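Participant: Below you'll find the structure I mean.
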Amino acid sequence: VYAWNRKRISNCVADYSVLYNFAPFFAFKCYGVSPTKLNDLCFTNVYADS
Amino acid sequence: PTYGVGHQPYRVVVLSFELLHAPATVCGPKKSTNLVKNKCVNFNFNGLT
Amino acid sequence: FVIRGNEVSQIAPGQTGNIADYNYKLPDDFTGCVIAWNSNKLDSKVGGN
Amino acid sequence: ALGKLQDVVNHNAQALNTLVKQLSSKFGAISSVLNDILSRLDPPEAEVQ
């Protein structure tokens, strides 16, 4: 957690349906955006912090 | 593994985005429609409706 | 009905899921109560239910 | 010499301009664009925004 991994996401087409197709995710909490409208919005500044 | 919930390790990952303040590079499998001129249409340009 | 433990948040007005849009949808002006409880003792089998 | 009538015009158009500029205000919401709020959020939080 003190050295949390930050990964770039750019220049790709992301299918967020496979988040829900296979899902061990007990907590799925989005703050400023709908989860099912994630497939309809085009993004940059996408970061994955694990 | 013998501990109960409240002290078990959870893998937590945060996805961060931005909205519309920059050119976009990532979105979903929605397929493009052809472009029309001089016609009243509702458009979805990179998430901008 | 019987669903997964992580899908009990999806039985709500305006929520997002597979069971939300393809199996059971609630209206936006829905009033009432959702009751969700674990059924591991009855609705689960060691060989797979 | 004609400053009165011009001031009347310079009130009225300025007021209309200010009213147009009030559409760019978030008013405590995530965005000042309604279409962005519709395309970004579920309807229960779209109610609030």
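Going by Swiss-Prot, the residues shown for chain B are 499-547, listed in order.
Going by what the header records, the deposited coordinates were determined by electron microscopy, 2.4 Å.
Using the three backbone atoms N, Cα and C, a Cβ is placed for every residue, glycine included.
Got these off Swiss-Prot a minute ago, pasting:
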- B:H519 to P: Increased resistance to human covalescent sera neutralization (MUTAGEN)
- B:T547 to K: In strain: Omicron/BA.1 (VARIANT)
Participant: Round to the nearest Å and give the CA-to-CA distance linking B:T547 (variant position) with B:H519 (mutagenesis position).
Facilitator: 15
Participant: Taking the Cβ of B:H519 (mutagenesis position) as the reference point, list residues of the same chain whose Cβ is under 8 angstroms away and which are at least six residues distant in sequence.
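Facilitator: Once residues fewer than 6 apart are set aside, B:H519 (mutagenesis position) is near nothing.
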